[PDB]
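So the structure is just underneath, and the comments pick up after that.
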Amino acid sequence: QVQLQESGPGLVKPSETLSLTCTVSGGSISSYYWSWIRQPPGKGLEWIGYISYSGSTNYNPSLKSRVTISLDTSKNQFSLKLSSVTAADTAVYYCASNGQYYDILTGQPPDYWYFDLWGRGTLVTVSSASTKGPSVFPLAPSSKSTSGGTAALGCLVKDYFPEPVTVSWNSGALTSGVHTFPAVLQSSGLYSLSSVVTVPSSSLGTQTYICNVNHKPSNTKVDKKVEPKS
Amino acid sequence: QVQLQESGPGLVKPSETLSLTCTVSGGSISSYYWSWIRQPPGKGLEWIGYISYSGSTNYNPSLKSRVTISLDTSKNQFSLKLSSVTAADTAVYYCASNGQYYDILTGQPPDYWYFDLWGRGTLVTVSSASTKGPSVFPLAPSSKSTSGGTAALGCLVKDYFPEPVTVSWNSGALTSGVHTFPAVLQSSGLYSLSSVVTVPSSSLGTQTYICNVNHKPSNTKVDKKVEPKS
Amino acid sequence: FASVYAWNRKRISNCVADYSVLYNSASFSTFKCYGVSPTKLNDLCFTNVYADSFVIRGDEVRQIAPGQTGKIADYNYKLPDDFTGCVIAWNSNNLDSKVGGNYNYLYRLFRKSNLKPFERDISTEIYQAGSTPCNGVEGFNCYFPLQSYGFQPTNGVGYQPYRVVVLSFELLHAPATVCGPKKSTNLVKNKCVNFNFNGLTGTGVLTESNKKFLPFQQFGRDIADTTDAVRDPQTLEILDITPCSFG
Amino acid sequence: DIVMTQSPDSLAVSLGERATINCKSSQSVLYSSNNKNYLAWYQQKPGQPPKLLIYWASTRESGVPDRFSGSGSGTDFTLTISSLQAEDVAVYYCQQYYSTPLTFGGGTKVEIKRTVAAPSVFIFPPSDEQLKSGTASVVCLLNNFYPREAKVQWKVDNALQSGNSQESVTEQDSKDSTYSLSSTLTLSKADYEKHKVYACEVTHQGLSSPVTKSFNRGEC
Amino acid sequence: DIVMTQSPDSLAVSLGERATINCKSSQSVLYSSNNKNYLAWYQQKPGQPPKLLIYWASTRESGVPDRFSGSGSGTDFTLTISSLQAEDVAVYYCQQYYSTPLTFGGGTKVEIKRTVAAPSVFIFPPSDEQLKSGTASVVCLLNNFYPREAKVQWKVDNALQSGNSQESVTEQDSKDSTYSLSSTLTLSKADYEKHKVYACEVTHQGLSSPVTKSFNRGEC
Ligand SMILES: *[C@@H]1O[C@H](CO)[C@@H](O[C@@H]2O[C@H](CO)[C@@H](O)[C@H](O)[C@H]2NC(C)=O)[C@H](O)[C@H]1NC(C)=O
């Protein structure tokens, strides 16, 4: 079985073009129908179109003459171009296919598209308000957060416009109690979020609790330690 | 498709000649390469030589100047002569060919010998200890052979030198449980075997169980009934 | 190379064709000549030579011949029944078959009627081996007409890609054209030795001259019209062709 | 062209119960020929690509547990689970495939329940680094909790604060089926320095009376 | 001139498994020209002439099931089956054909297995007709049984008998994959009439302790 991955241009200024490439990389491929599907954040799925290895395009009649799926059989890559982007193209875009052996000598064409293999998705937004980096503060463990056996501490990462941002705890070590809350969109137009984790109150400062903030559209990487209040 | 059959001289005294004829008998023949192949009992196959309809002989260089394949296109028969037989010519001999249309205008010669049609084989042995006939006894079904729902009975056919011998049950009727064991070669030089079949213990004497012994090199044919012990 | 459903078509023209470098190259797995046996190609002249090029499977090379049937000869590339040229084919597994499959070479396998000889069809209309309109989209009983060889390097022979070139010599009704080659020997002056000077066949002693032709004249003639001088094509010097010695 | 309609859009089906979903059609399927109607069923957890569960209308494949079971044929389809599980909270879609315009469903929220798990509450004052920048975020955290219908009332010097806060809530936890909530109060440095007590009062069904966590600006 | 070498000479591959065979060469094949390397594959059941399976190196013909599959090219060749079957116990050969001396392989024994099938045992005394002739054969039969590694101990009046018996065994049964064994004890009439109890003690993995079937000479 192969696996698929994408590579878009993060953001996009309005009425630009959209560039996404989905590179097949696995063992022996057996697919014949490479499709992109679309998903607005917290809304329903939507199928964009496919391309076949016979070069037989097919598109959804709600994005016609805005989509063009190409196919480069010298890199094992295919790609999708959305020209004239609009504000309603805020979505995560997947590339998906069907890992099934292909014989027209036994079988009709609409037998090979139920989307077995799946990509990983890449967020996008017809924005343009340029980009920015996050500002980080540590929210210290305190007795007002402490209760009995446990106490909570976290990291507040705020004011950034590149939606995909990640905060880990101790380079990915702590998975207990670590909970990153959904980012919030302020009136200023920038996002903000806070990730918090609980840890035994006997262990306020004892061990390492460093939040690793990484901003992938930019190249921001900062580690912040959280310690009890002075 | 045609079918092929052989006719040798059963046994053979040492340093004699060997006579085998393989008669083609079917529909429209399409072959052009008639080959004999050889097989020692429980050993590997070995190709002897062929003859073509152009009279183009060809032999294996391990039996050279001992083999001569002839061809009689007035009976549709071809034949093989092994002169000066030895003890290491104990084998079953097949005649085989290729049922494929023949054009040198499209195709090289070594394209037509992968042995599609096949004969039936005839056992042989550079023996000489004259011949003989089998002695038959019925091995009765007994409680020492009986266990629960079934009990076994059989026929012991012993002391014969002509290897190919057959024992059937009820003129070929019973095929369930009938198992003829490989003949054994005694120090006396004669073979022996025993064929046994199981049958429900409710049916010890009830139905017919007669072993039909036929010795083809000789002309022995005897039917022996097996009944429970007195 | 070029696909099998849109083969190429090069029209070789006036030149000097040496089919010997082809015939003896020993790199070709198949070299069949139909109108004319191969060794006599470098001794004939035609009006036009066409060369068609494409890529097929290994065991589909037997349908490139006059009077065959199959998905290739039916509707991809059809050879007339009185073909004249030659068909050449060689294995190309290392060039066209990559790791995972090429899927770059297509081949039509759904047509309405078999091709006329040397006819070509690059359309891409949706078939319909069913009984209902299609409007122009896949579905049941009506499918896309092009399939793709997925070539892989670990394919048994007879599934590896072969490249094919079909030379077709034609003779319309012109005045002449291409043709075989013509080697050039030496020149022994002074000795009644048979000779051929690009067409002039004769016998006699050849001798260094001291006449001067005009720079477009090949040979000189006497009164009573007998060839008595020639010009050597390679070195361009005049030589007197005196008849042999007799009496 | 052809649309499916997933009717039960929210399910509060707890452990050991029945979990059913309807999805009709706008045309007919089964391809009036041999067999094999054309549906599929997709499970989507948050932050994942969807995985498929069902090939044709009922049949499944290696990888999904056998507790997910498909039913229905013709134009009425229903998928059945195994009394739910520990991590089944997902969004479900029924993709069709009949000719070209491959359409998906509308979604489903197979939830569960809990009982009476009150939140751990915690209030965080703004970090000294941020007060340099000139703004004060005051975070209040509500940890683990079944009923998400929690209320977060900010108070500044006992004045209920309206219109300068934002909340977000996590997906129902796959282990203990709880929620967690973070409310952020945003002030200027100037306005922050004008008041003393910052309080966060949480109301919730597992609390007999509301819990207030509070600090006093400028008290180590 | 040119020899093939079949390496795996015995296979105990049961039902639903992988069944592979190697056969190399001593020269090269494929005929450096168009195509089409030159092998064939033959199945031989006992007491039959061989049947062919594969034309060139992989391609098959009408009559063989499509579960027998050929692979390999150049000088390394391998044939693949379909997880075996009920009647696949045979001996297999890879005949070549390159110029004149058509050579065959060495053989292969695609077996299978069973489990724990104990034999039915049965002892047969000599027939009255044979005792007239002056010799006594005492047959002991072991019916159906997986592990062929069975032991047959004859005892005469409780004396273990060595060197007057012969066994033979059948080919693994195409239906139930068992073996059957016949041991014959040969005595003179004179020596037969010198003892009383004739016993046949069979040892086998499906028996917790050995089974003895016995009779008493001269007791109807
Ligand atoms: C054929 O080729 C030869 C050379 O391969 C040409 O010959 C030369 O003639 C000039 C006289 O102007 C000499 O100076 C050169 O040394 C010659 N070269 C050789 C290699 O001998 C010749 O002209 C060509 N034929 C024609 C018709 O042009």
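The numbers used for chain C are those of Swiss-Prot, and the residues that appear cover 347-593, in sequence.
We read in the header that electron microscopy, 2.8 Å was used to get this structure.
Keep in mind that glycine also has a Cβ here, set from the backbone N, Cα and C atoms.
Among the natural variants in Swiss-Prot, C:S371 to L has the note: In strain: Omicron/BA.1. The residue drawn here is the original one. Secondary structure at C:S371 (variant position), taken from DSSP and collapsed to helix, strand or coil, is coil. Same-chain residues at least 6 positions away in sequence with a Cβ under 8 Å from that of C:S371 (variant position) are not found in this chain.
C:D405 (variant position) carries neither a helix nor a strand DSSP state and counts as coil. In Swiss-Prot, a natural variant is listed as C:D405 to N, annotated with the note In strain: Omicron/BA.2, Omicron/BA.2.12.1, Omicron/BA.2.75, Omicron/BA.4, Omicron/BA.5, Omicron/BQ.1.1, Omicron/XBB.1.5, Omicron/EG.5.1; complete loss of interaction with host integrins.
A natural variant is reported in Swiss-Prot for this position, C:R408 to S, and the note states: In strain: Omicron/BA.2, Omicron/BA.2.12.1, Omicron/BA.2.75, Omicron/BA.4, Omicron/BA.5, Omicron/BQ.1.1, Omicron/XBB.1.5, Omicron/EG.5.1. Other Cβ atoms within 10 Å of the Cβ of C:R408 (variant position), summed over all protein chains shown, number 15.
Taken residue by residue with DSSP, C:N440 (variant position) is part of a helix. All chains included, 10 other C-beta atoms sit within 10 angstroms of the C-beta of C:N440 (variant position). According to Swiss-Prot, the natural variant C:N440 to K carries the annotation: In strain: Omicron/BA.1, Omicron/BA.2, Omicron/BA.2.12.1, Omicron/BA.2.75, Omicron/BA.4, Omicron/BA.5, Omicron/BQ.1.1, Omicron/XBB.1.5, Omicron/EG.5.1.
One mutagenesis experiment catalogued in Swiss-Prot, C:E484 to D, is accompanied by this note: Increased replication in human TMEM106B overexpressing cells. Neighbour density for C:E484 (mutagenesis position): within 10 A of its CB lie 22 other CB atoms from the protein chains shown.
Swiss-Prot documents C:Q493 to N as a published mutagenesis change and attaches the note Reduced host ACE2-binding affinity in vitro. Less than 8 angstroms from the CB of C:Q493 (mutagenesis position) sit C:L452, C:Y453, C:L455, each of them six or more residues away in the same chain.
The DSSP secondary structure for C:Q493 (mutagenesis position) is strand. Quoted from Swiss-Prot, the note on mutagenesis experiment C:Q493 to Y is: Reduced host ACE2-binding affinity in vitro.
One mutagenesis experiment named in Swiss-Prot is C:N501 to T, and its note says Reduced host ACE2-binding affinity in vitro. DSSP assigns C:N501 (mutagenesis position) to coil in the three-state reduction, placing it in neither a helix nor a strand. The Cβ of C:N501 (mutagenesis position) lies under 8 Å from the Cβ of C:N439, C:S443, each of these being in the same chain and 6 or more residues away along the sequence.
The note that Swiss-Prot attaches to the natural variant C:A570 to D is: In strain: Alpha/B.1.1.7. Taken residue by residue with DSSP, C:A570 (variant position) is part of neither helix nor strand, so it is coil. Long-range Cβ contacts of C:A570 (variant position) within its own chain (separation 6+, distance under 8 Å) are none.
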Comparing the Cα of C:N440 (variant position) with the Cα atoms of the recorded positions C:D405, C:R408, C:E484, the shortest distance belongs to C:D405
For C:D405 (variant position), nearby residues of its own chain (Cβ under 8 Å, 6 or more apart in sequence): C:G504, C:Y505
Between C:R408 (variant position) and C:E484 (mutagenesis position), how many Å separate their Cα atoms? 32
Using Cβ atoms only, which of the recorded positions C:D405, C:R408, C:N501, C:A570 are under 8 Å from chain D? none
